[PDB]
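To start, the structure under review is shown below, and the notes come after it.
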Amino acid sequence: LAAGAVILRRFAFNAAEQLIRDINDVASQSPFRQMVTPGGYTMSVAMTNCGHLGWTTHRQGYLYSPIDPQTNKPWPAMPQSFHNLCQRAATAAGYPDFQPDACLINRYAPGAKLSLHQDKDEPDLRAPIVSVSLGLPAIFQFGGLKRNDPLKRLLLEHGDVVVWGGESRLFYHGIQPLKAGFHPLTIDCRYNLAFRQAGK
Ligand SMILES: O=C(O)CCC(=O)C(=O)O
Ligand SMILES: [Co+2]
């Protein structure tokens, strides 16, 4: 895909049913919620987290916290299925030592989008992003280090895993408004699992 980045198409297909069961379990403790940006806007993507650290919005900016600010309880632990799939994908992608401490779970309803951004809240740039697609298909934009650097547009379908790191660790990326559709395992949405090393 780029220097240090790869798409492992359908890599998570066999694991997907189990991953979705575990999403449901995570969400039972820390429900999906549409977070409000530091600038005051409700995101169209609904999110939750598992693992030690959860990505959250705050008045002062984006940040990681071990506490879910909605439930005021810790985030649920990382499911075994998540851990195992992430490790295998990272290894296949050339990042054998990846040990995530954070998984952001994104839910896209039809029309939901995540505009171009960098994943720039993690101090240790040696660790890649491992990004798992489940359910409805989406167009993923993958750019460069500047907002106006040319974008690649890639369809991501159920089971696809994108990994970026090294040279491409800070590349701009996003998801275009989700097209309407049906998927037998997620019904009416796309999920994304975004694994990160957010701490030291
Ligand atoms: O849904 C995706 O594939 C991308 C999500 C994303 O970029 C993020 O969680 O920062
Ligand atoms: Co991102």
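Numbers in chain A come straight from Swiss-Prot, and the residues shown are 15-214, in order.
Header lists the method as X-ray crystallography, 1.3 Å.
Including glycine, each Cβ sits where the backbone N, Cα and C put it.
Among the mutagenesis entries in Swiss-Prot is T51 to A, noted as: Slightly reduced activity towards single-stranded DNA containing 1-methyladenine. Reduces affinity for undamaged DNA. Experimental mutagenesis is annotated in Swiss-Prot for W69 to A, with the remark: Abolishes activity towards single-stranded DNA containing 1-methyladenine. Among the features that Swiss-Prot reports, substrate binding site is placed at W69, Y76, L77, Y78, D135, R161. A mutagenesis experiment is reported in Swiss-Prot for this position, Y76 to A, and the note states: Reduces affinity for damaged DNA and activity towards single-stranded DNA containing 1-methyladenine. Look at Swiss-Prot and you will find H131, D133, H187 tagged as Fe cation binding site, backed by experimental evidence. For the mutagenesis of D135 to A, Swiss-Prot gives this note: Abolishes activity towards single-stranded DNA containing 1-methyladenine. Alters substrate specificity, so that the enzyme gains activity towards single-stranded DNA containing 1-methylguanine. The structure shown keeps the original residue. Under the heading of mutagenesis, Swiss-Prot lists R161 to A and annotates it as follows: No effect on enzyme activity. Decreases affinity for damaged DNA.
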Candidate recorded positions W69, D133, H187, pick with smallest Cα gap to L77 (substrate binding site): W69
Recorded positions whose CB lies under 6 angstroms from ligand 1, from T51, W69, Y76, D133, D135: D133
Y76 (mutagenesis position) to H131 (Fe cation binding site) - Cα separation in whole Å: 12
Sequence-ordered recorded positions from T51, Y76, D133 with Cβ under 6 Å of an atom of ligand 2: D133
Candidates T51, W69, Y78, namely the recorded positions, that fall within 10 Å of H131 (Fe cation binding site) by Cα distance: none
Cβ-based neighbourhood (8 Å from the centroid) of the Fe cation site, residues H131, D133, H187 excluded: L130, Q132, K134, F185, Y186, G188
Among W69, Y76, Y78 [recorded positions], residue with fewest other Cβ within 10 Å: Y76
Span of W69, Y76, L77, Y78, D135, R161 around substrate - largest C-alpha separation, Å: 24
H187 (Fe cation binding site) versus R161 (mutagenesis position) - Cα distance in angstrom: 9
Where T51 (mutagenesis position) falls in three-state DSSP terms: coil
C-alpha spacing of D135 (mutagenesis position) relative to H187 (Fe cation binding site), in angstrom: 14
List of residues, in chain order, with Cβ under 8 A from that of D135 (mutagenesis position) and at least 6 apart: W69, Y76, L77, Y78, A212
